[PDB]
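Structure first, then comments.
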Amino acid sequence: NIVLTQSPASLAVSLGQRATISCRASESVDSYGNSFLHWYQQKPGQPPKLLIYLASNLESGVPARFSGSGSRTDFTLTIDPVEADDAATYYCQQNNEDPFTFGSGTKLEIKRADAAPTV
Amino acid sequence: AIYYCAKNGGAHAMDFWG
Amino acid sequence: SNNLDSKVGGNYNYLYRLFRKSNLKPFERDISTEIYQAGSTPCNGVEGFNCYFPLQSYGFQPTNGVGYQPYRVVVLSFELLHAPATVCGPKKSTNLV
């Protein structure tokens, strides 16, 4: 049981900024040609979707703001620029070692423009 | 919590969602 | 060959070898044609739960660029022996003198 300490826990960001989502892990490395993990986006009122698998291959359905890199053990998810679709929790999936544990989660909030309620 | 189900993908990931 | 070999999701069946222990002879085929796994249990197709190929794979996607799509390359080799020539072409069309 590897507790993937994901930092930060919760942070409200605004539009046009750069959020730093770090995933701490140790296992594993060198699957077939790389040593990266999977990234996801879990919304509290919507089923999640896969952003990018193995951090080196193309996949449709993801916005272009999700990118980044990382080392063999630690990884970093960079959201730049922050749009108004980041009100969700992000995790990292261990894909090589049993049990396939996950991160702690970074609950990001959107500081968008002001809006009036419906009357 | 709100549980979800997913199928295994090609590169050992959760590609399919409901 | 994007409409012939590639499919939805990417075709990762074509790979290449980084380094070979033995030396290669001219007109010799590699007998190691079986796709091995990372562990002991074979996967028989797609990868998962530590059955990866140690050889490096190519990126063959249907939405890829024109310089990265799978291209079927056929090398037309030529040789000459003590036997007379048999294969020749083309020679158009129907002349006689």
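Residue numbering for chain C follows Swiss-Prot; the residues present correspond to positions 438-534, in that order.
Keep in mind that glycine also has a Cβ here, set from the backbone N, Cα and C atoms.
Per Swiss-Prot, these features apply:
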type: VARIANT; residues: C:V445 to P; note: In strain: Omicron/XBB.1.5, Omicron/EG.5.1
type: MUTAGEN; residues: C:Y453 to F; note: Decreased HLA binding to NF9 epitope. Increased binding affinity to human ACE2
type: VARIANT; residues: C:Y453 to F; note: In strain: B.1.1.298
type: MUTAGEN; residues: C:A475 to V; note: Increased resistance to neutralizing antibodies
type: VARIANT; residues: C:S477 to N; note: In strain: 20A.EU2, Iota/B.1.526, Omicron/BA.1, Omicron/BA.2, Omicron/BA.2.12.1, Omicron/BA.2.75, Omicron/BA.4, Omicron/BA.5, Omicron/BQ.1.1, Omicron/XBB.1.5, Omicron/EG.5.1
type: VARIANT; residues: C:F486 to P; note: In strain: Omicron/XBB.1.5, Omicron/EG.5.1
type: VARIANT; residues: C:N501 to Y; note: In strain: Alpha/B.1.1.7, Beta/B.1.351, Gamma/P.1, Theta/P.3, Mu/B.1.621, 19B/501Y, Omicron/BA.1, Omicron/BA.2, Omicron/BA.2.12.1, Omicron/BA.2.75, Omicron/BA.4, Omicron/BA.5, Omicron/BQ.1.1, Omicron/XBB.1.5, Omicron/EG.5.1; May enhance affinity to human ACE2 receptor
type: VARIANT; residues: C:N501 to T; note: In strain: 19B/501T
Secondary structure at C:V445 (variant position), reduced by DSSP to three states: coil
Neighbour count (Cβ, 10 Å) for C:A475 (mutagenesis position): 17
Packing count at C:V445 (variant position) (other Cβ atoms within 10 Å of its Cβ): 8
Proximal residue to C:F486 (variant position) among recorded positions C:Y453, C:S477, C:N501 (C-alpha distance): C:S477
Rounded Cα separation (Å) that holds between C:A475 (mutagenesis position) and C:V445 (variant position): 25
Nonlocal neighbours by CB distance (under 8 Å) for C:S477 (variant position), same chain, sequence gap 6 or more: none
Interface-proximal recorded positions, chain B, C-beta separation under 8 A, candidates C:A475, C:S477, C:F486: C:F486
Cβ-based isolation winner (fewest other Cβ atoms within 10 Å) among the recorded positions C:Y453, C:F486: C:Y453
Rounded distance in angstrom between the Cα atoms of C:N501 (variant position) and C:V445 (variant position): 12
Rounded Cα-Cα span from C:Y453 (mutagenesis position) to C:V445 (variant position), Å: 22
